[PDB]
Amino acid sequence: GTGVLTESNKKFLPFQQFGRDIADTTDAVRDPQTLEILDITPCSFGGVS
Amino acid sequence: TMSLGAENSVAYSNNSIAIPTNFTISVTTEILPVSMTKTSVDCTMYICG
Ligand SMILES: *[C@@H]1O[C@H](CO)[C@@H](O)[C@H](O)[C@H]1NC(C)=O
Ligand SMILES: *[C@@H]1O[C@H](CO)[C@@H](O)[C@H](O)[C@H]1NC(C)=O
């Protein structure tokens, strides 16, 4: 993927590796080396007017 | 089978009138939609990510 990775207050169960939004979008992950939960946010985008 | 309302024979005759001797002030609420949420999609980013 591509995005901004940040420390998070999500509480994954021990077997869970990814987190998903209401509409199937991945919005968190577990780092497989040191088992922190990272919130994924899109890199900033918008129209130019 | 649904009922359309209570039946009512109006007390008509060629020389009878009904006249109201009192009134009520009624306050009624009408709700109307006026706008949607304004949306735009970067469709290179929707289609191709
Ligand atoms: C991976 O190695 C690091 C080395 O610092 C260690 O801290 C961590 O506990 C290890 N994680 C797993 C899942 O083995
Ligand atoms: C008209 O209605 C009010 C209540 O809405 C009542 O107090 C009053 O006595 C009535 N007047 C007559 C003439 O019936």
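Chain B is numbered as in Swiss-Prot; the shown residues are, in order, 696-744.
The deposited model was determined using electron microscopy, 2.8 Å.
Each Cβ is built from the backbone N, Cα and C atoms, and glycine gets one as well.
Neighbours of B:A701 (variant position), defined as other CB atoms within 10 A of its CB across all chains, total 5. Swiss-Prot gives this note for the natural variant B:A701 to V: In strain: Beta/B.1.351, Iota/B.1.526.
The natural variant B:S704 to L is recorded by Swiss-Prot, whose note states: In strain: Omicron/BA.2.12.1. B:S704 (variant position) counts 5 other C-beta atoms within 10 Å of its own C-beta, drawing on all protein chains shown.
Listed in sequence order, there are no same-chain residues at least 6 apart in sequence whose CB falls under 8 Å from the CB of B:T716 (variant position). Recorded in Swiss-Prot as a natural variant, B:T716 to I carries the remark: In strain: Alpha/B.1.1.7.
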Request  = Would you identify the secondary structure of B:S704 (variant position) according to DSSP, in three states?
outcome  = coil
Ask   = According to DSSP, which kind of secondary structure is B:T716 (variant position) found in, if we only use helix, strand and coil?
value = coil
